[PDB]
Amino acid sequence: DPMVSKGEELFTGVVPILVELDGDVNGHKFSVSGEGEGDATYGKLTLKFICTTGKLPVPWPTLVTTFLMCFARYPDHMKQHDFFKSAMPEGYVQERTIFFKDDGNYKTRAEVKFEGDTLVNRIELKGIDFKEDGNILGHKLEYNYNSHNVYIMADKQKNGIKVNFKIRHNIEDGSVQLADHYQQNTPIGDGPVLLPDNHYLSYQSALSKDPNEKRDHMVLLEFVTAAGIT
């Protein structure tokens, strides 16, 4: 498949990754830069993020889903369903609303595209209607992360996809903070893209810290594999 070849071909080895985020949550402004690498053959991503403005005013686990689905491992038998890669190098827009249960919401807009050999994720985030002393602005979420399926369907009319999933963030008291994700992606270029049958991505994410790093930061390791089409 001379299409599967093209995007495939852009992702067959280790690819450098840059991430930039500009954020405002209830007027608390912040910026984050991230670097690392993706290896889509194994569904593997290794990333480190730095708050460049000082203290991050929301919990790092809240930004995991915002901070690269083109690095998912699609089984050979499902390569016709990989929208993300098909959209490259010109890229795609990823928009979300993230509804924190009994709290505020993030709205994000990201452009994911190649800049030379580097895969870049540029993000604008706005959060509103958060509680002062709630789980997010009150920093009550644990520094950990649960494994999660992400469900993908075609959105024929935006020539793209829609994505939906729930994340449960562990709260320091032993309870959980639901973060209900609604997502849409659309290609940036006018070139043909793959429009998938319904399927899911399985994600596992591990969070850590760099023992030499004194700035507020997060180290993220993610494994991601497409399935649900046997």
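Think of each number as a place in line: the chain as shown, counted from 1.
Quick check of the header: X-ray crystallography, 1.7 Å.
Note: Cβ is positioned from N, Cα and C throughout, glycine not excepted.
DSSP assigns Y145 (mutagenesis position) to coil in the three-state reduction, outside any helix or strand. The Cβ of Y145 (mutagenesis position) has 22 other Cβ atoms within 10 Å, all protein chains considered. For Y145 to C, Swiss-Prot lists a mutagenesis experiment annotated as follows: In mut1.9; shifts fluorescence lifetime from 3.03 to 2.74 ns.
Under a cutoff of 8 A between CB atoms, and with a sequence separation of 6+ in the same chain, the neighbours of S147 (mutagenesis position) are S202, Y203, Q204, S205. According to Swiss-Prot, the mutagenesis experiment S147 to P carries the annotation: Increases fluorescence at warmer temperatures such as 37 degrees Celsius.
Experimental mutagenesis at this site is recorded by Swiss-Prot as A206 to K, annotated: Abolishes the tendency to dimerize and leads to monomeric fluorescent proteins. There are 12 other CB atoms within 10 A of the CB of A206 (mutagenesis position), with all protein chains counted. In three-state terms derived from DSSP, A206 (mutagenesis position) belongs to an extended strand segment.
Among the mutagenesis results in Swiss-Prot, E222 to G has the note: Suppresses the 399 nm excitation peak, leaving only the longer wavelength peak at 475 nm. The residue drawn here is the original one. The Cβ neighbour count for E222 (mutagenesis position), using a 10 Å radius and every protein chain shown, is 22.
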